[PDB]
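Handing you a structure now.
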Amino acid sequence: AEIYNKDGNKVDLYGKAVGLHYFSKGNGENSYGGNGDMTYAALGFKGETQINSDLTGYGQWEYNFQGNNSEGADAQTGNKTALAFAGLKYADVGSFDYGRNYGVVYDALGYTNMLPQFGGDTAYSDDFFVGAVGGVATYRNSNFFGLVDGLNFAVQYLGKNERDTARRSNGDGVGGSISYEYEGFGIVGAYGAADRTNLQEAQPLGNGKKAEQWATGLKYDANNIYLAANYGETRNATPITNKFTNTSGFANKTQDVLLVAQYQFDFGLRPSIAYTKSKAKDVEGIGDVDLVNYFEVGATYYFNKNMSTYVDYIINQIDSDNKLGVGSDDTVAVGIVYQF
Amino acid sequence: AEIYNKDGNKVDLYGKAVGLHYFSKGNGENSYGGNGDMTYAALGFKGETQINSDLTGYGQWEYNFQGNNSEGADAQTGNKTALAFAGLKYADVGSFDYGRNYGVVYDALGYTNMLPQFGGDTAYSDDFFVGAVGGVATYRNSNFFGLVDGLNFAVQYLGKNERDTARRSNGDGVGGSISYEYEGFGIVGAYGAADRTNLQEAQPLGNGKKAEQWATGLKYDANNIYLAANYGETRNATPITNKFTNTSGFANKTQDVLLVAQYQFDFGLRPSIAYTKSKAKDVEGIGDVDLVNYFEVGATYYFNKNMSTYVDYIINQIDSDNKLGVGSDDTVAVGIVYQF
Amino acid sequence: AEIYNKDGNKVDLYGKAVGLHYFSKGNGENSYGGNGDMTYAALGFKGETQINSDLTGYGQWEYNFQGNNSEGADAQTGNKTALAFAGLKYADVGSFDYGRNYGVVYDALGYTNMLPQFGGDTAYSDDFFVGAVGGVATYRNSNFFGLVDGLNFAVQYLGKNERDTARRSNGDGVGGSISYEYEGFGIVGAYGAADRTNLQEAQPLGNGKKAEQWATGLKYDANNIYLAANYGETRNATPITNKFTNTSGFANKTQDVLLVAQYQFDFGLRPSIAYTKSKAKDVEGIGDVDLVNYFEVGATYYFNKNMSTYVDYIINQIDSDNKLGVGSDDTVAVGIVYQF
């Protein structure tokens, strides 16, 4: 919500409180999304200052506060800064920002990351270029320097992150994206490649000096309709876990597809239908095994732009015998959202 | 403080910085409240949107930031999200919210949780229905569907929380409260019952498949006067610790009383007097032992609604030989509060 | 940014998002500042209420959110409440605040803590009186009770902090500062002394029952010019580490000098030049060894008061053989800052 706008600077302080509950069965160890309270809140700011006619400075920070932890030792579980970056935008020359931001491959993957609560299964956090990462320098360009309406492109430099965990680490890498939009239709292409760290190479699942991620996106978004599809493959980039052996690392290769269809009624209801499949190929010890496989049905009800409610239902197709231990049961999430 | 109010939505961004210091004696191990710096700050938002004439959506989030930790490894000690919930309110039909909120038994216990800094000793956090918990669905009704002025009621569903700690866990449970207010007087009744988790049952202090908490409240609140009393009992619900053996769990039963008397002078001073006693009955190995036993004297000085100061003095009656190790010394807290 | 100002109370909600990257060489273990992403954000509030003509209440809270952590187990690394205090100010009688605030010796040390990113090397956090600490009661006076324009003074009471770490602990102590300003020139003197805790005494580096810190400050600050110098010594107060033996504690004595020269061009550029040297004397096992020794060059470019950019270059003079293991390589930081 815009709380300050004077002398060229504007600050938007935003957030939400989401009451959220997942319904599955068992001890919780075999479903898609889990079971019980999943409440969470968020707080951030988005600032922008008009340096002059052509030049804008901007900054953004966003934090995730789980609401399903006790005030005891588990108090900070799942809490983190989602975004933290600052940059400059100059006329039609471009923008440049640095800090913790969305990887370039998310430029494609965002087409299908539109479900009520689930979806966007391959846009992992701290995973090279597909989700939020730390230490990325991103150059972005709109309308090809103002010459070609609807034609955008970006390049992104991923600096190495030698963390304690293989899962959360990354070496130096370059990525990019190109897209074109015209009358509701849009097409994107995005690719990234980075070195893996020693620690990543030491894990038992995954062989290669470089991680690679790419995705394609197609969509139709107008007339209250939203149809989207993404196609992508990864090499040594998708984090995987063998639940049986309890080993860990990255899948040698993944083939991933996401499909989404939604309709926005003027009365506020927005039914959603989706299909998601992610398959790991050549997993040492396993070979081909599905990571993600489901059908999705759900709806959001928008009271207005501050209040909404939803039900998100995952018809899980992963089988009970799945070679990696990936859950096979269904999950139904139900949530009430206030946002500003 | 209301920082945004446009197009039906309103956001109140609030908080405070409390400079706070507790004065007791020793190595700190035998007083009521402890010793040294107890500074802390808080930040939250309270949002509300007018969906239409009869329908309101709302959301609230509040965080506690201790101010007595170093910037070292103890940085997050005592930090947590106090509240995180969202809901809807419809005409005189009721309200419904879900997330981390106050348990229904706090509807009674809030009558006496009005001291300058201490008090409200049996409104434990993450303890079924007496304080803040995660995963509660609360229905609330004002004035009996608009038919009986001053007659309110609530029902609350506690979903299971199988955490790592017995202290912070809970099984499924139902609770409720009924109250009546007329001309400064008010009477409340609140009860809750939930299953205990396996981990709770495994502890050495406490036997039972269900936790039970109830409290009654009576008050007079008008003419600058505030008198309140609460009477309550718990079964397998009050967290207790044997300091000598170093065992832990919940008291088989508790009998608890709280009494409060305060006066609000027009010049800003508000003297406070209180009595609090909590007794555990049938503690395995001990039998009857007091958990809480003291007299309270204090005053708050209100410069206005943003600035205030106080002194809170606990005359501790727990004896030096207390069977559980509960401190016997006095505590004096002194604080200066800025809030917005 | 001032987001609320009504009925005597005013709230300033402030913050920034800083994209920041340090460039050094190696595995990172031998430079001045380190290597890689150093992004971080900040959020705080500064409130003030006009109680009456002569009396003001105030409160402040500030948090540091690192932006170079993953959303994994290292999520809270470096996160903390920087400041949390409240107080009262009465006419020309003085101000008094309590909570986590800057130690009095920082009244002197702030003269040279003005570099783009580095500098202020002896204003350690949680280190008696030179940086931010918890549990300090500070009385401050401006213009000698309104009698002597430009003549200020302060006294500060440090309450004991018996933490888990020797580094972050402190005993009871008193400190003070006096300063005088006239036409761009300013001179400060500040001293503090506190008891050390048992844990501090138990460490292998440092002998003494009391910690002592003092600094002198001189500056010229007008005509777009800023020249400053600080001279100070510590006794058993500067935290030190022997990287070779892996021991820890405080230097018996330190001698510290800081020099800064900057120029603020009207077009927005502010070149900076600085010199910093800190020497430890009589370190058990070592004798005299430099802790800090470098030359600094840098510039900040101010687009306006919300956006800025900088380069900060440390020409490190510590030698490769430094007896304590203190890094000898150079560091270049580069950052883009949005603030409000």
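Chain C is numbered as in Swiss-Prot; the shown residues are, in order, 23-362.
Note: Cβ is positioned from N, Cα and C throughout, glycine not excepted.
Under the heading of natural variants, Swiss-Prot lists C:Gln88 to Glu and annotates it as follows: In strain: B/r; AA sequence. Under its natural variant annotations, Swiss-Prot gives C:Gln284 to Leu the following note: In strain: B/r; AA sequence.
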Can you give me the Cα-Cα distance between C:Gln88 (variant position) and C:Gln284 (variant position) in Å, rounded to a whole number?
28
Validating a neighbour-count step here. Other CB atoms within 10 A of the CB of C:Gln88 (variant position): how many?
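Result for C:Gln88 (variant position): 22 other Cβ atoms within 10 Å.
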Helix, strand or coil by DSSP: which one applies to C:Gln284 (variant position)?
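DSSP assigns C:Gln284 (variant position) to strand.
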Around C:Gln284 (variant position), which residues of its chain at least 6 apart sit with Cβ under 8 Å of its Cβ?
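Looking at Cβ-Cβ distances below 8 Å from C:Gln284 (variant position), excluding near sequence neighbours, one finds C:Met136, C:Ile247, C:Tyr248, C:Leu249, C:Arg292, C:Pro293, C:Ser294, C:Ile295.
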